[PDB]
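> To start, I am sharing the structure in question, which I have written as structure tokens.
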Amino acid sequence: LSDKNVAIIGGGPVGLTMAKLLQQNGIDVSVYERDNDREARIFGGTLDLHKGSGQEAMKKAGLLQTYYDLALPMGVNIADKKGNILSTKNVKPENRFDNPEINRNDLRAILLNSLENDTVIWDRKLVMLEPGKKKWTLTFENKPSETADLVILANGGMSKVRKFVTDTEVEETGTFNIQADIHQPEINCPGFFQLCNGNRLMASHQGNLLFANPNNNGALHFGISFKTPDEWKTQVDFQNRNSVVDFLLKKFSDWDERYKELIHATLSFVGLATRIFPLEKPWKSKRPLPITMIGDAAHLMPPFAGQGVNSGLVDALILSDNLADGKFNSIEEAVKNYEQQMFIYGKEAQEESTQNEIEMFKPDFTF
Ligand SMILES: Cc1cc2nc3c(=O)[nH]c(=O)nc-3n(C[C@H](O)[C@H](O)[C@H](O)COP(=O)(O)OP(=O)(O)OC[C@H]3O[C@@H](n4cnc5c(N)ncnc54)[C@H](O)[C@@H]3O)c2cc1C
Ligand SMILES: CN(C)c1ccc(O)c2c1C[C@H]1C[C@H]3[C@H](N(C)C)C(O)=C(C(N)=O)C(=O)[C@@]3(O)C(O)=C1C2=O
């Protein structure tokens, strides 16, 4: 049911997957991505696609083998502030396929490559949405505007164009995350690198959490998290390396030298407040033209349970099915139904992520 065309805003994992599953069923899709070009480097850790959810989307796109090829199984160590390993869960073969970590750039290369040529239009930053006659008018910063019968919002948890769908707002969660990458970790943070010993790593002490992957395409990526300091309105300047170091070395004074060394080796930090785009009230049932939201734009949730890209990939799977299989009379019904399902499991996921994030950051939290 499409002698029409679809517009996905944002070429994240979710949006790009969405375009694949539609373009597979003959649907006319374009992806408008903010990024200047495909070789833009995506900051952040590795994604694990679970079987049942994320992996199903890759399977349906016929990319699951590709995902496996590029991915990487990881063990995980739990450590204390002193450097003791408290637990080593290595990977058992056949578990190797349960949730191998993939690099975010690697993943995009897999998705992009799956799409037909010029499916993604780069250097397109969506600023404005206007529901014209029977089409949406899409307005792009310093670029030609465009039109589409259906707009799929897949532009992340901070999307500024959710208005025609819902007026719910992003909330700050209470915790705050500081993330960084270290290159040549074996050289620049040899102590910490060896404590990881090839596995992910997660220590926890007095409401300050640490997480770390020692091998994201040969970059150590770590993240520290904590309940937001009250004195923050974020009253620390993440542009000043030394500002952040000092704040961290204070938070981490009790910890072994190994961790201080990590903080010391970091060239630049990224500050981030945990946010949720809560699935409370239903979305607007009164919409000028066909429009919906998948991925982080639809159910942004704390990054403490490995959901998000999965839920998002599922969003894609469901919506894409619904918009094609023929089992529907109107696009409005097909989106309504995807939104029906997604609300149940999205909320389920948020519940976990919220709960887990409440679980840690307690006075005495065991990993
Ligand atoms: C620190 C941290 C750790 C995390 N760890 C995990 C994890 O381990 N596992 C997991 O599943 N999830 C994790 N998440 C959440 C997860 O990474 C996201 O759910 C996932 O990236 C969602 O993909 P998406 O396409 O919906 O969102 P995004 O990746 O946010 O999609 C953004 C895309 O849309 C584009 N875009 C943005 N704005 C515009 C615009 N105005 N116009 C056009 N294009 C635009 C962006 O350029 C980008 O390409 C984590 C999040 C954080 C912050
Ligand atoms: C232990 N905790 C319950 C879980 C459970 C399941 C998961 O699938 C995951 C976690 C920890 C979280 C920690 C977060 C951390 N932070 C809260 C964002 C974080 O910074 C990192 C990191 N490597 O820096 C993660 O691994 C992380 O993104 C992550 O992917 C996790 C993750 O994959």
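Going by Swiss-Prot, the residues shown for chain A are 14-246, 249-382, listed in order.
Note: Cβ is positioned from N, Cα and C throughout, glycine not excepted.
Features from Swiss-Prot:
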BINDING   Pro26, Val27, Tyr45, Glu46, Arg47, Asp48, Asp61, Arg117, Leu139, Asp311, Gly321, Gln322, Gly323, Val324  FAD binding site
BINDING   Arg54  NADPH binding site
BINDING   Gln192, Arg213  substrate binding site
MUTAGEN   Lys64 to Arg  E.coli is more resistant to minocycline (MCN), no change in affinity for MCN, decreased affinity for NADPH, decreased growth rate in E.coli
MUTAGEN   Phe235 to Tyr  E.coli is more resistant to MCN, decreased affinity for MCN, slightly decreased affinity for NADPH, increased growth rate in E.coli
MUTAGEN   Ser326 to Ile  E.coli is more resistant to MCN, no change in affinity for MCN or NADPH, increased growth rate in E.coli
MUTAGEN   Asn371 to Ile  E.coli is more resistant to MCN, 2-fold increased affinity for MCN, slightly increased affinity for NADPH, increased growth rate in E.coli
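Would you situate these features in the structure and describe their surroundings?
Secondary structure from DSSP puts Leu139 (FAD binding site) in a beta strand. Counting every protein chain shown, the Cβ of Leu139 (FAD binding site) has 23 other Cβ atoms within 10 Å.
Under the three-state DSSP scheme, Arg54 (NADPH binding site) falls in the coil class. Using a 10 Å radius centred on the Cβ of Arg54 (NADPH binding site) and all shown protein chains, the other Cβ atoms total 8.
According to DSSP, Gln192 (substrate binding site) sits within a strand segment.
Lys64 (mutagenesis position) falls within neither a helix nor a strand when secondary structure is assigned with DSSP, and so counts as coil. In sequence order, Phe110, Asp111 constitute the residues six or more apart from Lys64 (mutagenesis position) in its chain with CB-CB distances below 8 Å.
Listed in sequence order, the residues of the same chain lying 6 or more apart from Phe235 (mutagenesis position) and placing their CB within less than 8 Å of its CB are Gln192, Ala193, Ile195, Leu223, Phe224, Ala225, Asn226, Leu277.
Taking the Cβ of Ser326 (mutagenesis position) as reference, residues of its chain lying under 8 Å away and at least six apart in sequence are, in sequence order, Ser66, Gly310, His314, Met316, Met357, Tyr360, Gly361, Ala364.
DSSP assigns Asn371 (mutagenesis position) to a helix in the three-state reduction. The Cβ of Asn371 (mutagenesis position) lies under 8 Å from the Cβ of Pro317, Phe319, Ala320, each of these being in the same chain and 6 or more residues away along the sequence.
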> To the nearest Å, how far is the Cα of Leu139 (FAD binding site) from the Cα of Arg54 (NADPH binding site)?
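One finds 20 Å between the Cα atoms of these residues.
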> Is any of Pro26, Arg47, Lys64, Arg213, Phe235, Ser326 (recorded positions) within Cβ reach of ligand 1, i.e. under 6 A, and which?
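With ligand 1 as the reference and 6 Å as the Cβ limit, the list reads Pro26, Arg47.
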> Can you check which residues sit near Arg213 (substrate binding site), meaning Cβ under 8 Å from its Cβ, same chain, 6 or more apart in sequence, and list them in order?
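Within the chain, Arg213 (substrate binding site) has Cβ neighbours under 8 Å at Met87, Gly88, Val89, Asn90, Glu114, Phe224, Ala225, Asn226, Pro227.
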> For the binding-site residues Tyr45, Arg47, which one has the sparsest Cβ surroundings, going by other Cβ atoms within 10 Å?
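Selected from the binding-site residues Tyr45, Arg47 on minimum Cβ neighbours within 10 Å: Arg47.
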> Please give the greatest C-alpha separation between any two of the FAD-binding residues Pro26, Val27, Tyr45, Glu46, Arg47, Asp48, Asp61, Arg117, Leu139, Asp311, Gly321, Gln322, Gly323, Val324, in angstrom, as a whole number.
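For the residues that bind FAD, the greatest Cα distance is 28 Å.
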> Find the Cα-to-Cα distance between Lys246 and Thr249 in angstrom, rounding to a whole number; note that the 2 residues connecting them are absent from the deposited model.
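Distance across the unmodelled stretch, Cα to Cα, is 6 Å.
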